[PDB]
Amino acid sequence: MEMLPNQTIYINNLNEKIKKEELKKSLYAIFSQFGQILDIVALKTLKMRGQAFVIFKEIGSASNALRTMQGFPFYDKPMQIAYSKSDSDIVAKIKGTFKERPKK
């Protein structure tokens, strides 16, 4: 398994205690050392406490950050990361579950 370049990466095993602000600072503190971030998206709601997205300078820099930080103990949990546009948001869009009701 090897990732493919995309300007955005998706993170899905953050320690859920981490606030949006703490995620933002920790990404700026460490993940920018591995490619320079351009933008960050997480939320204080539980649905984005273990999960985040982050947009990088260039697709190669995004790839470098992703692969280097994959499995890294960024907190008391090893990170799990993928490149965007091959991640749960697009999977939910093609399933419809992004916006469809579970039943009518």
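Residue 1 is the first one shown; counting continues down the chain.
Each Cβ is built from the backbone N, Cα and C atoms, and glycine gets one as well.
Now, the feature entries from Swiss-Prot:
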- 7-86: domain 'RRM 1' (DOMAIN)
- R49 to H: In allele SNF1621; sterile (VARIANT)
Are there any residues in the same chain, six or more apart in sequence, whose C-beta is under 8 angstroms from the C-beta of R49 (variant position), and if so which?
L14, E16, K17, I18, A42, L43
Is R49 (variant position) helix, strand or coil when read with DSSP?
coil
